[PDB]
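This report concerns only the one structure given below.
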Amino acid sequence: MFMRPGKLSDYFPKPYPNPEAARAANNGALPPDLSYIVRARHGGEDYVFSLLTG
Amino acid sequence: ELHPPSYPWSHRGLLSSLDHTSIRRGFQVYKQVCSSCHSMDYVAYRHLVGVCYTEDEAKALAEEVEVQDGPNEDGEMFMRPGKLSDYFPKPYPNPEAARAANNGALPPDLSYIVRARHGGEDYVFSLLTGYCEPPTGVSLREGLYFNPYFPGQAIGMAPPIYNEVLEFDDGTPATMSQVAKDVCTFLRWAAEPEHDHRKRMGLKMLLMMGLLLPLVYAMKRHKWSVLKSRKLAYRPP
Amino acid sequence: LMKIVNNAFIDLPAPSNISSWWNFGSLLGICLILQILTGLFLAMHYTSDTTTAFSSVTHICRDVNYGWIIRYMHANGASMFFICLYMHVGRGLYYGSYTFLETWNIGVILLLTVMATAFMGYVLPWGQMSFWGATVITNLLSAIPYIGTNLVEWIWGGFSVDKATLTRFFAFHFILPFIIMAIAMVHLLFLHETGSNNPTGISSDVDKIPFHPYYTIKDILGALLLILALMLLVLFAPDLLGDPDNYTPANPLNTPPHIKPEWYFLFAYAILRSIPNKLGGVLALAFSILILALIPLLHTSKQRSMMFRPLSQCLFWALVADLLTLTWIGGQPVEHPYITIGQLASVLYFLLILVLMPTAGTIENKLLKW
Amino acid sequence: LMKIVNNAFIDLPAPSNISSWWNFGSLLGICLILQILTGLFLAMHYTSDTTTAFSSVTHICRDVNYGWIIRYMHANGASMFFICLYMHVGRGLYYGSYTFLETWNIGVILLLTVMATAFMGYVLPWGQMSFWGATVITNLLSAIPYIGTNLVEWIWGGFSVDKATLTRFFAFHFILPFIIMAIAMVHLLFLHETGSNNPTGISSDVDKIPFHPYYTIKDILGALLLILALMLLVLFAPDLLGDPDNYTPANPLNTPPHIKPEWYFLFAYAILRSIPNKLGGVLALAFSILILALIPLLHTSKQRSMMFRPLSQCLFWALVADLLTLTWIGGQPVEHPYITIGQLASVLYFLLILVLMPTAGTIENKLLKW
Amino acid sequence: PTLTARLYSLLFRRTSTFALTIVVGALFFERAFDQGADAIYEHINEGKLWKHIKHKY
Amino acid sequence: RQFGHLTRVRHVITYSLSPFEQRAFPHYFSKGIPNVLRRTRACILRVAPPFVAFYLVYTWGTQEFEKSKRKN
Amino acid sequence: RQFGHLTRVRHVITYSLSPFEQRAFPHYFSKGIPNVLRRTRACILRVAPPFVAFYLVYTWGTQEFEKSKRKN
Amino acid sequence: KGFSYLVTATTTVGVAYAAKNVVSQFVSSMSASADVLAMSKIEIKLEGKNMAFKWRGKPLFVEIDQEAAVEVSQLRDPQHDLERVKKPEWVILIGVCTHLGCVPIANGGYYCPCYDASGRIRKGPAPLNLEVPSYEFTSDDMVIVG
Ligand code: HEC
Ligand code: HEC
Ligand code: HEM
Ligand code: HEM
Ligand code: HEM
Ligand code: HEM
Ligand SMILES: COc1ccc2c(O)c(C)c(-c3cncc(-c4ccc(OC(F)(F)F)cc4)c3)nc2c1
Ligand SMILES: COc1ccc2c(O)c(C)c(-c3cncc(-c4ccc(OC(F)(F)F)cc4)c3)nc2c1
């Protein structure tokens, strides 16, 4: 198996190969996926802006 | 094509089972000859328990081969000794490597090979035991060999077995035939492990159905007996 | 006060002379209810995705406690479910029950509703003959002008049989039997307005009998024998009616040598392979089934049964041979001896039904001075 | 001659005064038929395996042509399907239709048959609240002595909720509605022996009217308004009744903060969390539903309706508040103010039904010199 | 009198007693039939089953 | 059951018009409205108070719930 | 429909016994067997010949099919 | 009579035999397959730390003097430490709360938002302390749970 330039059908490239490497690379902590983060957190986008900006 | 011959297998009987002792020998064949070049994805070392190997014997073999398991907490994957839950290790990582390693040819899986080929185990024994030089006028390409028991009589399967190609544990003489017998017995267990338990229910059935059919047939001709015996007449004025 | 409806099972007037041939109507009521329970328990362990379906059957047949028996009580529970029909139909044609038009035209609609369901059901294991079966047979609609390239891609959910083709069959498959169960209760409803037929074709209002002790126990017998011939196959020859190439997973880039549907379609398939013209082959295929709806409009004898119609008996059992031929030709490959035979038999099937058998009863009337 | 059965839809005698409250019986006939079509088209793209289910919903909601509307016409097509019941039931209790015992006891059997189906249906997306919902709620049967450790593992097909737990729900889910459809036609059958009730509770044989122009168009109206309140949620607030933690895939090693079922169960759940004793909590849960089967044996007033029973009106609308409370407490966490409230409301639910409301009609009889 | 007549007078007369026979019969039948059936199968397949060879390992 | 013999009625008369010959909205606002208020006052004191009671226990329970989580 | 008024019958008599008072297998071999052969010869010439014809076209088609695949 | 009624009686016996089996076959189908039962038992494993590990699709959790210093009677569920462990430097516990099925967080013991390092409970709604499975130590490094 090799590497090629992505195409449009390809999904957004995952930065890490598996969540353990993520927990390894962030002191045991897990960066969550962000496909549904708006609709997976009470308050929605209001939460997120206040979160970064808080 | 060539219709293979039918043989007096021990398990051809409607109530005959498999020689579990032979299944033991057949696995040793797949493991030392074919497991390097054939996959069997749909079997586990646990399925061998209680049939041809026991718990400990199979468990020992689980600890012979290394298996890729476990995302490490570091975020990597490692190798460990296999366990009973683990399936038979695939020799190759993907079929292209197989086609790469066998001149474009694909060693098939062997979980269902018995029940995926017309003639069944009769075919397979005749297939291994049917190699010969081609006849005159016939010539094949490099890599491919002649065997009358194949469509086109051309396969990449070089001789897997022959006299004393391996050794058995029970002191059996490892003639090419003795080998090919046991392995086909193993594969019939792979493609049909329910075989030995199939027939026992087949036995329980015919004894019950030998009873219920006449008894029900009596209650029928008990209740209908009124009508098979009634009579009629016509008495006009 | 449901059980006024159970009078159709208890105090129902029924004739007295009817032999085993009528039991095959009830047995479908058993196979169907039997098959639904089995296929359900297969749903518990089946997966509708292509990367997991073929293995899912293995999970059943290997790791599950007696999962394997259920697969074979269910697959072959479809085969026996069509031995029952073809005899359940032949009764209706030989003993002349098709005069109950309202039922017969619904008898057809049950048949089609089924004989597409098995087609969908044969895909779900996702092997070669499953895939390639569906690949060939869907393309026949492509023969239709101006639609087929659009309709077939729609059914596939794409441009070839793939994931979404599978997943929808599983849903079209695991539903229609609950629609079939409705039409059966409908089918009976128009029958219980008229009461069943007898071998003679004569009004049996005089010698009726109840149903509770007599045909019940007869159906218990006939049901028992059915469970034999099913379980024999399950317990003594399960791969018999199968096709071993199915036990290789689907490989769309490797065509099998012999493509064919299973035995219960093959007479239809032989008719198709007979005709070279593709579209003209299709309208023969669908017409081999729908012709049943033309039977009553071709009734000519002023009698009903065929116990009292010698010439039609000889032609009827000839039709059976033509069927058995077409079952055989379809399973066998296409070469000059079998091509010729497959053509002749197919012509007989349409000829014998439309021409001779009507013509017979006309002649039979003439001998009786009618 | 089916359409003698359509006289139950055309020439049926029905009273004249009945207001909107009775339409909710028909609307279930729409929601149910509506929901079956939607959930079917979800089956075409759903996968019953754990590694593929959560994504399968995404395939629908993202890549499919209008797959997304169907998910929300179907999820919220269950929520509206329980607003309809709880009002369809409250009619039957307030206007005193429960004297049709044969229907009511079947009204219960429809309710349970449903309110387990949504539980199974809420699992299939395979998120946190799906998984953890089923993890908590199955364990309650573990409280039973000598069985529960065996029965729960059996339902799970294992020792915790996993693949085979999912796949079987999908099959228990995509079948029962076809069983529910049967019991409805049964449920009506015993109703069409007696004819429906009116707000007064009085025999309406004198002022009956047909059904074809009058209630039909009334049901067309009532159905139309239903499609509004459904599609508003689909088109203006689809995540409203949902629970956003569901949109994280299942993580059995990460418990969510707030575990709870959806809004339509919560009054049941609050009753359970009220009692500390686990098993004693369960028999209260099942009894909060089954108590409907004790209503007619607790009828005491020689009248039927509650338009003419003032004290029972005040108690009835108090019961509604107790429900609405229990709906609220169950959704909210467990702390000393809410614990106390959840206890009192649950006691009122059983107390008010069993004691006061019977006691009322007894008193009401006494004032009328009965 | 015969045995059949004695059986009827005690067992097949009352449908309550009748049914209890059938359950009782099933239990001893379930036991007896399985033992006899297995013995035949093993006798046919003697020395081929696991337990027949298990002692060696 | 069916029409025709459901019960027995005698010396009763019904008059009715054709819907094409009468308005569908007669006095819809002129007369309908006070009927609603009449239909309202006739029942509202029996529907309101438990829901009125609910709104209070909703807030009081809500505030007391908040205060419990704050501090000494 | 139901019993009672299906049709009209007059001056017809039926006699019947209790099944507990008669054998269920009377002359089962003694008389039943020739009835079968009688039931057989009455019909067999109408059932046999197309299936007889089938067995021939089965073999002849089979052999000719074989011979086609062999050689010049 | 007894002869005829014997026919149906013996028949009924053979029915109930079969009817017992096929039901028992079906119900056995819905129970745990062979695959699950393997993983349910075979659980191999290898300071001041606790890790959440999977077992039967449930969490599995894996100072001494301090924990011993905690009094037994003061627990809501009086248990001694070594009554819960087979070796003092190995706390093998099961992330399920006895109040209602929920997971506590690890690490100074546990907390559940739905205990000590040993697994015992001190304060909270939890009615019982953490449960201890049936396990064994095959070596000085390897461990087998159930
Ligand atoms: C430096 C790496 C990093 C980057 C850059 C980053 N994140 Fe985070 N994020 C994390 C980690 C690690 C967590 C885990 C938090 C925890 O476990 O409590 C997290 C948590 C979150 C959360 C909260 C999850 C919850 O349940 O509360 C959100 C939302 C989020 N990330 C999205 C974002 C957003 C928005 C941005 C800025 C546009 C962003 N990430 C950039 C690493 C990162
Ligand atoms: C040297 C590698 C090798 C070994 C060793 C080997 N095989 Fe083969 N086998 C192959 C390859 C490559 C093919 C592909 C044949 C083809 O593509 O026509 C094949 C084909 C087959 C076939 C025929 C498949 C068919 O559809 O006709 C069978 C059966 C089979 N293998 C099983 C076996 C058996 C039985 C043995 C001996 C016990 C064995 N393999 C040992 C490489 C091997
Ligand atoms: C009513 C007409 C039906 C027909 C003609 C039919 C026929 C078939 C056939 C022939 C197969 C192939 C099975 C195999 O080759 O192993 C199949 C598969 C299947 N059927 Fe049926 N079936 C019917 C009804 C049902 C019902 C009622 C259910 C469930 C309630 C069902 C569930 C399934 C499933 C899940 C499969 C795929 C699993 C498997 O094939 O192993 N089918 N069907
Ligand atoms: C799911 C499929 C079917 C079910 C459940 C079913 C069920 C039944 C049953 C129980 C009977 C009464 C027994 C009998 O008369 O034989 C019956 C009668 C009949 N069936 Fe069906 N059957 C099915 C398929 C068919 C088909 C495919 C046809 C025709 C193509 C058909 C045509 C008839 C006719 C004509 C009768 C009445 C004949 C008579 O009473 O003389 N049926 N059916
Ligand atoms: C009759 C009572 C039913 C109830 C109470 C019910 C309720 C539910 C609910 C609440 C969900 C959650 C959906 C979500 O959260 O997105 C669901 C899922 C689902 N339902 Fe329904 N349902 C019923 C009938 C049906 C029917 C008849 C079908 C199919 C014909 C069906 C197919 C599905 C499927 C496939 C899912 C999972 C797919 C998904 O949720 O995205 N359900 N059910
Ligand atoms: C799938 C679920 C249901 C369906 C399809 C259904 C269908 C119907 C329909 C169409 C009616 C006639 C309209 C009406 O009388 O309101 C009705 C009446 C009735 N329903 Fe159901 N209903 C369902 C659930 C229930 C439940 C859960 C209950 C009780 C717990 C119930 C109790 C009643 C009663 C008592 C009546 C007759 C009351 C009267 O006529 O005065 N129904 N049902
Ligand atoms: C006189 O011809 C007729 C006329 C009318 C019929 C009819 O209206 C029905 C509904 C049926 C029928 C349809 N499905 C199933 C059964 C059945 C019978 C015995 C069983 O018992 C067991 F031993 F388990 F098979 C189980 C099911 C019967 N048979 C009719 C036969
Ligand atoms: C007087 O109260 C009654 C008494 C007896 C009833 C009854 O026996 C039935 C079967 C039903 C019913 C049940 N499901 C669905 C409908 C329906 C109505 C209009 C539709 O049309 C559209 F506008 F599309 F919704 C579509 C379905 C009606 N309603 C009864 C109401």
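Residue numbering for chain D follows Swiss-Prot, covering 10-379 in order.
Looks like electron microscopy, 4.1 Å, at least that's what the header says.
Each Cβ is built from the backbone N, Cα and C atoms, and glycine gets one as well.
Taken verbatim from Swiss-Prot:
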type	residues	note
BINDING	D:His83, D:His182	heme b b562 binding site
VARIANT	D:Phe90 to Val	In strain: 65, 66 and D
BINDING	D:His97, D:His196	heme b b566 binding site
BINDING	D:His201	ubiquinone binding site
(request) Please name which of the recorded positions listed here, D:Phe90, D:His97, D:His196, D:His201, is nearest in space to D:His182 (heme b b562 binding site), Cα against Cα. (result) D:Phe90
(message) Applying a 10 Å Cβ distance cut-off over all chains shown, what neighbour count does D:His97 (heme b b566 binding site) have?
(response) 20
(request) Taking only the Cα atoms, work out how far D:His83 (heme b b562 binding site) lies from D:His196 (heme b b566 binding site), in Å, as a whole number. (result) 24
(message) If I take the alpha carbons of D:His97 (heme b b566 binding site) and D:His201 (ubiquinone binding site), what is the distance between them in whole Å?
(response) 17
(request) Based on Cβ atoms within 10 Å, give me the single least packed residue among the binding-site residues D:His83, D:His182, D:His196, D:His201. (result) D:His201
(request) Taking the Cβ of D:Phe90 (variant position) as the centre, count every other Cβ atom within 10 Å, in any protein chain shown. (result) 21
(message) To the nearest Å, how far is the Cα of D:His201 (ubiquinone binding site) from the Cα of D:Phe90 (variant position)?
(response) 23
(request) Fill in the CA-CA distance, D:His196 (heme b b566 binding site) to D:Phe90 (variant position), as an integer in Å. (result) 17
